[PDB]
Structures are given as structure tokens and as C-alpha cells.
Protein chains: 2
Amino acid sequence: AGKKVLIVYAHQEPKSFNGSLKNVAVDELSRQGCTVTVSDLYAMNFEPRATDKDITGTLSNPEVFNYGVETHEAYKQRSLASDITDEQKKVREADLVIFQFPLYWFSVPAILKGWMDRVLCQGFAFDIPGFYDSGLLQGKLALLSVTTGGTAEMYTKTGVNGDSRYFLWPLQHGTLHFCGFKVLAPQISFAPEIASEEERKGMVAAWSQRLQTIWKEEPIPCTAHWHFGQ
Amino acid sequence: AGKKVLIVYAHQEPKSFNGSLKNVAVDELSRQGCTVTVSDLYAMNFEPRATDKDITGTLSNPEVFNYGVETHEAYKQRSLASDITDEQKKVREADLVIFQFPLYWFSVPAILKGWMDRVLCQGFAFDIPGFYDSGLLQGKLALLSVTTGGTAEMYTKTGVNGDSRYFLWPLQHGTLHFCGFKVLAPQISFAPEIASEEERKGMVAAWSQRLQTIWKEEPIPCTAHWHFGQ
Ligand SMILES: Cc1cc2nc3c(=O)[nH]c(=O)nc-3n(C[C@H](O)[C@H](O)[C@H](O)COP(=O)(O)OP(=O)(O)OC[C@H]3O[C@@H](n4cnc5c(N)ncnc54)[C@H](O)[C@@H]3O)c2cc1C
Ligand SMILES: Cc1cc2nc3c(=O)[nH]c(=O)nc-3n(C[C@H](O)[C@H](O)[C@H](O)COP(=O)(O)OP(=O)(O)OC[C@H]3O[C@@H](n4cnc5c(N)ncnc54)[C@H](O)[C@@H]3O)c2cc1C
Ligand SMILES: NC(=O)c1cc(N2CC2)c([N+](=O)[O-])cc1[N+](=O)[O-]
Ligand SMILES: NC(=O)c1cc(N2CC2)c([N+](=O)[O-])cc1[N+](=O)[O-]
Ligand SMILES: [Zn+2]
Ligand SMILES: [Zn+2]
């Protein structure tokens, strides 16, 4: 039996360092025999805004619009917009979701935030109850592959930015773990715009090399202690 | 004399609890004689995606698009899209910026993420050097007014979600502090949807009351210790 991978990719420029890391992931996972799909959010002009257009059916309560409630129900009625349900198919079938993005404001670019907000709806990714370790995507793996402007030392506890692990918490725990994913350790490629040609090559090579044995890695313990120390 | 307030507001439904919190803020700050402006993102259909459309006319390097470089240059050359510069004008003039939003995945809704992404460009909100306490918005105050689905107990260190301060980091430190704002203590309105109508009313009264003395408040210390201590 093989493995299915979805790469959710958020960068405007094919020739960027992010583009290189995404292409390398496709090549290496494809070479392994994996089933691979890429959602290139900017080329898709993916809609990030959570709005009433996300539901192609009778809006249940059209007097007071509640996005959570309307999308939950629309999920059950199979009446979500097709951009959403197309992504949900991709996610439903994946054994591994990789997110490839440059860090914007200690988080994901908005187009990618919008993918999280609209795709990962109640009924689909979680239920109440049915989250964290009972999240509806248990059994899947997830991996953040992030590039920064800041260097590694800036992202240490004694540095100006604090530990890079600090900003991971809403993504790794708040989102991914919440939906039931097991989380592989993040790939962080620090400061590529500042690095030499060779350092950049080494970072891209370190990532393809990691992907070779990706199916053998254990998930991190996705806890407050992993992220915060103490 | 006076002060000016910008409320950056991210909720699709005026009749929502978020809508009431926004309306009470406008009411009360207004009554005080403040100048008040609301950027109602969803009603503006505000563009969240960071794209080459954000630069007017001809790019500095159209072969390889770098969003950061291009927006930094367009800022100096006064060629940023008018939707961005319209917001920058509001922020420039503000003494206090209030963010009013529902928590979406331990962060801001994507439409508001894209506000941050596209509005707070280099040259305007920060430079290098010129960030953290030297950020270019220094002397300004910022405050997150956030509503949750989860209860206050869920957002303790021993609750399922972890302390609320953990998720504030990318916003308060990574973004607001980084641009030089001083950050007032967040206003967190826990689980309104679950509350009685009377409880909801009490939380709107509490927000109004706090705003009566907002100008008397001191900033939090925006450190890793505040967020992850103790
Ligand atoms: C809105 C905004 C907010 C930001 N917020 C933050 C923040 O909170 N924290 C932070 O740390 N940073 C922040 N940044 C910076 C951003 O994270 C970095 O600029 C980004 O991660 C760099 O990735 P890139 O793919 O765009 O690099 P690129 O600019 O594309 O370039 C890296 C270099 O490597 C070259 N390259 C491409 N492919 C290869 C390859 N295969 N082999 C060798 N070289 C290659 C490229 O041509 C280029 O010269 C922010 C930037 C923006 C625009
Ligand atoms: C995509 C997505 C991701 C989410 N992620 C998270 C997460 O990470 N963590 C989390 O905790 N939550 C999360 N949530 C939940 C979200 O934070 C809450 O649903 C939201 O904060 C509730 O605020 P509201 O304004 O929308 O409530 P409302 O639905 O508007 O409900 C409150 C009630 O108050 C009523 N009301 C309005 N004004 C008044 C007034 N003046 N007096 C009395 N009653 C009034 C309204 O009629 C309504 O019935 C997420 C939701 C979505 C859709
Ligand atoms: N590496 C950095 O010094 C850096 C660079 C940028 N810049 C160039 C886009 C941003 N940022 O925009 O938020 C933030 C940081 N930071 O470390 O927090
Ligand atoms: N009150 C909650 O239990 C709750 C509800 C939602 N809901 C309404 C969509 C989300 N969330 O979306 O991630 C998160 C939580 N949470 O505590 O982490
Ligand atoms: Zn976790
Ligand atoms: Zn800080």
C-alpha cells in the first residue's frame, strides 16, 4: 500500500525559495511512488474570506448570519462551495498534509489562513465533542515547512524574536492537533534571502534528504512543554 | 488634545455579539469626544491576499516577484494600491488601534490577517533598523478585543486549550510590539454563544465600562515571560 500527500503551498513566485522547497517535495515524494497533489493557493486565486457565499444552499438563518453554524450545516447538507469541498476531498484522502509557506507576522500568509478557516469546518475536521485526540482527522500526519526573514539566533529564547517554537503553537496545537492530526517536527529554513547561494542549496538539500525517510519519523509530542519549555 | 481611535473590525454580521462590542466602542469613545473610525473589513470586501496587484504601475523586478521588496519600494515611491494607503492613513493618525474579532484558529480571521499582511509594510510600520521598541508606530497604543467559542476554563494552563496568553504571542509581540505599538491588556469575551442573553449583556457593559478609563491604563510588558510565565 502507498501513501497520499497533499502540499498546501502559499507563495506568489515559482522561482522563490518556497517554490524550490515545494518542487523538491513533489519530486522526492513522486520518486517514492507517493500519490501527490499540490494546492497552489495564489495560482488558484483561492478565496480567504469567510462569507455567506461559502454556502450554496438555503442559508438556514438568513436574519442573523453565523458562519460557524451555517457552514456546519452546509457540510451536512453537502451544500458548501465547491472550492471548499474540493479541498476537503484532498484532505480526506491524504495521509500526509505538508504546508509550505513563508512566515508572515509569526503566522501563515492570509490566503493560507483562509484555507484553514474555510476548509477545516465543523463536521469535517472536528466536532463538539471530537477534537484534539478525538479530532476527525486522526490517523493523518501534518508538517509545517516554514521559511523566515529572521535568522536562527533571533529565534532563540535569548534572541529578539523568542524561540521559533513559540509561534508554532496556534498552528501545531490550536489547529492541526485540534483536528486530530499527528504533527511531525517542523522544517524551518531560516533566513534564505540573507544566506549564500550554497547555504540555500544546502537548505533545499536538507529538506529532500529529510523527505526520503519521512514515513519513518515519529510525531513530536504536541504539548505546551514542547512549544514553551518549563 | 482629544485622541483618535481606529477600530479594525472583522465580523460578517452586524447583529452579532462582535457587532455589539464594536457598536458600544464607537458609542462610548464618541461620547468621550474621541475621533472614531471603523474599518469594517467584510463590508469593505477588503482584499486579504498579498499579490503584485498591491503595487501600482511598474514593478521593480517583474521577472522574479518578491512581495516584501516590492511593497517596501512602492511605499517609498508612493505607488501602493489605494486600499492599502487608505488604511495606512487611518493608522498613522490613530493614537489607539482596537482590533475587534472572533478567534479563528487561535488567531485572527484571514480577512484581518490580510489587513496586517498588506497594511503593515516596511517603511510604514517598521524598518531595519527600526522595529520592536524602535518600530515606526511607536507612541501608538493597540488592544485586541477578541471573542472565543471556548470557555475561560479551557484557556487556562491546565485547560484543554492552554493559557490564552500562548495564542496572543504572534499578535501582541510578533506583530504589534514589532511595529512599536504599546499593547493594552486584551479584552477577551469568553464563549458568548453559550452564555445567557443577560450574561452577553453583562460582557458588553464590561467592555463599555473598561473603555471609560482606557486612556488611564498602562501597557502590558510585552515579553516572552508575560506570555509564557508564571
Ligand atoms: C507581509 C510579510 C510579513 C513577514 N513577517 C515575518 C515575520 O513575522 N518573521 C520573519 O521572520 N519573517 C517575516 N517575513 C519575511 C518572510 O518570511 C521571508 O521574506 C520569506 O520566508 C523568505 O522566503 P522566500 O521564498 O520568499 O525567499 P526568496 O526571496 O525567494 O529567496 C531566497 C533566495 O534563494 C534563491 N533560491 C530559490 N530557490 C533556490 C534553490 N533551489 N537553491 C538555491 N537558491 C534558491 C532565491 O532566488 C533567493 O535569492 C515577512 C514578510 C512579509 C512579506
Ligand atoms: C473558522 C472558525 C474558527 C474558529 N476557531 C476558534 C478557535 O480557535 N478557538 C475558539 O475558542 N473559538 C473558535 N471559533 C469560534 C469563534 O471564536 C466564536 O464562534 C465567536 O467568537 C463568537 O462570537 P460572535 O460575535 O460570532 O457570536 P454570536 O454568534 O453573534 O452569538 C452571540 C449571541 O449574542 C447575540 N447578541 C448580539 N449582540 C448582543 C447584545 N448586545 N446583547 C445580548 N446579546 C447579543 C447574538 O444574537 C447571538 O445570538 C471559530 C469559529 C470559526 C467560524
Ligand atoms: N528576519 C527579520 O528580521 C524579520 C524581517 C521581516 N521582514 C523583511 C520582511 C519581518 N516582518 O516583516 O515582519 C519580521 C522579521 N522578524 O525577525 O521578526
Ligand atoms: N468552544 C470550543 O470548544 C471551540 C469551538 C470551536 N468552534 C466553533 C468552531 C473551535 N474552533 O473552531 O476551532 C475551537 C474551540 N476551542 O475551544 O478550541
Ligand atoms: Zn498539541
Ligand atoms: Zn513584545
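Per Swiss-Prot, chain B residues shown: 2-231, in order.
Recorded method for this deposit: X-ray crystallography, 2.0 Å.
In case you wondered, yes, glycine gets a Cβ from its N, Cα and C as well.
Marked as FAD binding site by Swiss-Prot: B:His12, B:18-21, B:104-107, B:148-151, B:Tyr156, B:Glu194, B:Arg201. The feature substrate binding site is assigned by Swiss-Prot to B:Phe127, B:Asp128, B:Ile129. Positions annotated as Zn(2+) binding site by Swiss-Prot: B:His174, B:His178, B:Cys223. Listed in Swiss-Prot is the mutagenesis experiment B:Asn162 to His, annotated as follows: Loss of activity toward CB1954, no effect toward menadione.
Overlay of Swiss-Prot feature records on the structure.
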{"residue": "B:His12", "record": "FAD binding site", "Cβ contacts under 8 Å, 6 or more apart": "B:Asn19, B:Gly20, B:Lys23, B:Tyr43, B:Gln101, B:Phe102, B:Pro103"}
{"residue": "B:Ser21", "record": "FAD binding site", "Cβ contacts under 8 Å, 6 or more apart": "B:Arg201, B:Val205"}
{"residue": "B:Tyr105", "record": "FAD binding site", "Cβ contacts under 8 Å, 6 or more apart": "B:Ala111"}
{"residue": "B:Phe107", "record": "FAD binding site", "Cβ contacts under 8 Å, 6 or more apart": "B:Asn162, B:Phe168"}
{"residue": "B:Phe127", "record": "substrate binding site", "Cβ contacts under 8 Å, 6 or more apart": "B:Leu121, B:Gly136, B:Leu137, B:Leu138, B:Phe179, B:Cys180, B:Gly181"}
{"residue": "B:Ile129", "record": "substrate binding site", "Cβ contacts under 8 Å, 6 or more apart": "B:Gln123"}
{"residue": "B:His174", "record": "Zn(2+) binding site", "Cβ contacts under 8 Å, 6 or more apart": "B:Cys223, B:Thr224, B:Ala225, B:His228"}
{"residue": "B:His178", "record": "Zn(2+) binding site", "Cβ contacts under 8 Å, 6 or more apart": "B:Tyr133, B:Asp134, B:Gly136, B:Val184, B:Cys223"}
B:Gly151 (FAD binding site) to B:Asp128 (substrate binding site): how many Å between their Cα atoms? 37
B:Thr149 (FAD binding site) and B:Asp128 (substrate binding site), Cα-Cα, nearest whole angstrom: 34
Just name the binding-site residues among B:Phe107, B:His174, B:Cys223 whose Cβ comes within less than 8 Å of a chain A Cβ; none is a fine answer. B:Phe107, B:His174
The correct three-state DSSP answer for B:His174 (Zn(2+) binding site) is helix
Recorded positions near ligand 6 among B:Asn19, B:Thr149, B:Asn162, B:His174, B:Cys223 (Cβ under 6 Å): B:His174, B:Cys223
Where B:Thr149 (FAD binding site) sits in the secondary structure, as DSSP reduces it to three classes: coil
Surrounding the recorded Zn(2+) site, with Cβ no more than 8 Å from the Cβ centroid of B:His174, B:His178, B:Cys223 and those residues left out, we find B:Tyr133, B:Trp170, B:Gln173, B:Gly175, B:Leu177, B:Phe179, B:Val184, B:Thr224
Cβ neighbours of B:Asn162 (mutagenesis position) where a neighbour is any other Cβ within 10 Å: 22
Setting B:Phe127, B:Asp128, B:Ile129 aside, what same-chain residues sit with their Cβ within 8 Å of the center of the Cβ atoms that define the substrate site, listed in sequence order? B:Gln123, B:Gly124, B:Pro130, B:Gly131, B:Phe132, B:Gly136, B:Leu137
Filtered by Cβ distance under 6 Å to ligand 2, the binding-site residues B:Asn19, B:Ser21, B:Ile129, B:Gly151 reduce to B:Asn19, B:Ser21, B:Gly151
